[PDB]
There are 2 protein chains.
Amino acid sequence: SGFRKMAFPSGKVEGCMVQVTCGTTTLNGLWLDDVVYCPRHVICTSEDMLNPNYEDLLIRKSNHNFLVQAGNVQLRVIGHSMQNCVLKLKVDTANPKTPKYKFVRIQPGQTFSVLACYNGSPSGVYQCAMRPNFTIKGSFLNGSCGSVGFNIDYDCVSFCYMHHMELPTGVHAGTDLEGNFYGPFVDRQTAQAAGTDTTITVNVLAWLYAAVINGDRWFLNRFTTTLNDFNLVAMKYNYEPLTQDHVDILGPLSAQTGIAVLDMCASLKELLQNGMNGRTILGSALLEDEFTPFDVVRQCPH
Amino acid sequence: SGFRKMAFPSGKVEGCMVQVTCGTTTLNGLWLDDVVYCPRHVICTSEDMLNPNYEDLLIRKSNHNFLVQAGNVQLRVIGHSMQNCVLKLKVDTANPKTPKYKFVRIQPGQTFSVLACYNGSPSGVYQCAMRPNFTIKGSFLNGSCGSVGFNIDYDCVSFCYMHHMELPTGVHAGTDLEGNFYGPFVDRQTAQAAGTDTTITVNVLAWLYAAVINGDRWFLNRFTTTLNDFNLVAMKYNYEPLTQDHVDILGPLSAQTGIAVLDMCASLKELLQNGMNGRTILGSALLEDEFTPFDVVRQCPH
Ligand code: NA
């Protein structure tokens, strides 16, 4: 038994992290086959970040301006090409440690694992969730730029995030591996702020189902609320509206526990209005919203 | 910025995970050099689990009774010996993925990364802390036996924990990599109970420091306390006594925050007395004690 926030094993991703340096800037890169993916602002100086024109900046750069190091093996940059907001540096050597991989764009409320890296060396791994406001509440320091977010499904790695910048509120923004930013964010130094974040309601319900599976049942009640009556309460507490698809997705968990989705919603409704009155759920004093219904099934097979 | 429970990169440990089968029992094993380490209860028969004599069970087993599989490759068992509660299987092949490693027995209050495994296949990685009662709060299901806990220092993997069983309360117990159990437990299916779980005080102080680094300062206070006066309050609320060494280890966090360790002690003393008053530190209504001072420094720019 037990339920913990779990990251995917990071071995397949570690073998693709290289150190990319351009000028006086150093960040991380993802080495897949003969291509190294890194954020395109590596070609930016500190003073150019105010209003960088990447088209001319990249064209003024030459191949030898890109110092790619895989550990201490120096990789020769054969070419550089713009990939939206990330760079595609071609190297002469394919990565022997290249795993079965795919580029996937996740939706808000979905989770993934982050392999935090500094100077091309992995430092830690944790689990994140794409917030409704298209940011992530990660742990990124200076030089973490280029750290990648991924999921793993049967030895196939689904890369979904690359870290680019930290927003003023401390949350972090980035792109998918195709170079397209999540949310309205752009890779320049402008007055940028994340929108008002909301709580992933379906994830909380999945987490509550995980608590019931593991024996934590004190929050259950005889009540059953309509989908709309729950949603009105949820809006007042900055919770995402629950959709019918969310109810459908929570179907397997409802069957495994024998508790109807709307019955569990009444439990969450009461929890929102009354609080946890000092009690804990799965060792937590807050309503966790970073476990997808899939994330629960993995840790709670039936 | 940002603070999260961060597990070490699991790549070096993934290469040592193998599947061990004995009779009808299958659990995970640790393949280092030409030796496979796994919990000795793999040789237990179904109805012998209540109170087994492993010396009998080992004499009833030969080398070819152990099925060891590293992925698709079957491993030949040359020898087998019992070291306390750990089964050592000698194989004809040294593991080519064996990293630099050592066997250490961590102290209570220390944290380590757990690589949860099933059928010799890693499935997730998360952070665990050795509770003062020598239990850990993890996510272990059937087949997770042999899942290992480790810390990484530079290129060296310090193996410190192998999972053996789950206590009735749902907490988890295991041994060091030499077969010696953490705490008073024995690998039998009896009614064992862990001791009373006190709170790791030095970890709470580090967590409060990690909060100050990440913005949360509401709990902060001007008055200070001596070590002995704080220890009296800590003893009342089942907190571990705070030694001078704990004060020294917290020094780096004090330097980054500009807050004396004894001043943070007074802020914790106030919190233990008047409680939360409905506020949160780092998104939690309770005090976290599963982050060591080293764990906080890893995520904070000193
Ligand atoms: Na209910």
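One-based numbering along the chain as shown.
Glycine too: its Cβ is placed from the backbone N, Cα and C atoms.
What Swiss-Prot records for this protein:
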ACT_SITE  A:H41  active site, for 3CL-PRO activity
ACT_SITE  A:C145  active site, nucleophile
VARIANT   A:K90 to R (Swiss-Prot position 3353)  In strain: Beta/B.1.351
VARIANT   A:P132 to H (Swiss-Prot position 3395)  In strain: Omicron/BA.1, Omicron/BA.2, Omicron/BA.2.12.1, Omicron/BA.2.75, Omicron/BA.4, Omicron/BA.5, Omicron/BQ.1.1, Omicron/XBB.1.5, Omicron/EG.5.1
VARIANT   A:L205 to V (Swiss-Prot position 3468)  In strain: Zeta/P.2
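Recorded residues A:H41 (active site, for 3CL-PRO activity) and A:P132 (variant position) have their alpha carbons 25 Å apart, per Cα-Cα distance. Within its own chain, A:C145 (active site, nucleophile) has A:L27, A:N28, A:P39, A:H41, A:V42, A:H163, A:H164, A:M165 as residues 6 or more apart in sequence whose C-beta sits under 8 angstroms from its own. For A:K90 (variant position), the same-chain residues that are 6 or more apart in sequence and have a Cβ closer than 8 Å to its Cβ are A:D34, A:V35, A:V36, A:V77, A:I78, A:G79, A:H80, A:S81. Sequence-distant neighbours of A:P132 (variant position) (same chain, six or more apart, CB under 8 Å from its CB) are A:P108, A:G109, A:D197, A:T198, A:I200, A:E240, listed in sequence order. A:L205 (variant position) counts 28 other C-beta atoms within 10 Å of its own C-beta, drawing on all protein chains shown. A:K90 (variant position) carries a strand DSSP state (E or B).
In the shown protein chains, 24 other C-beta atoms lie within 10 A of the C-beta of A:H41 (active site, for 3CL-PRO activity). Mapped onto three states, the DSSP output places A:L205 (variant position) in helix.
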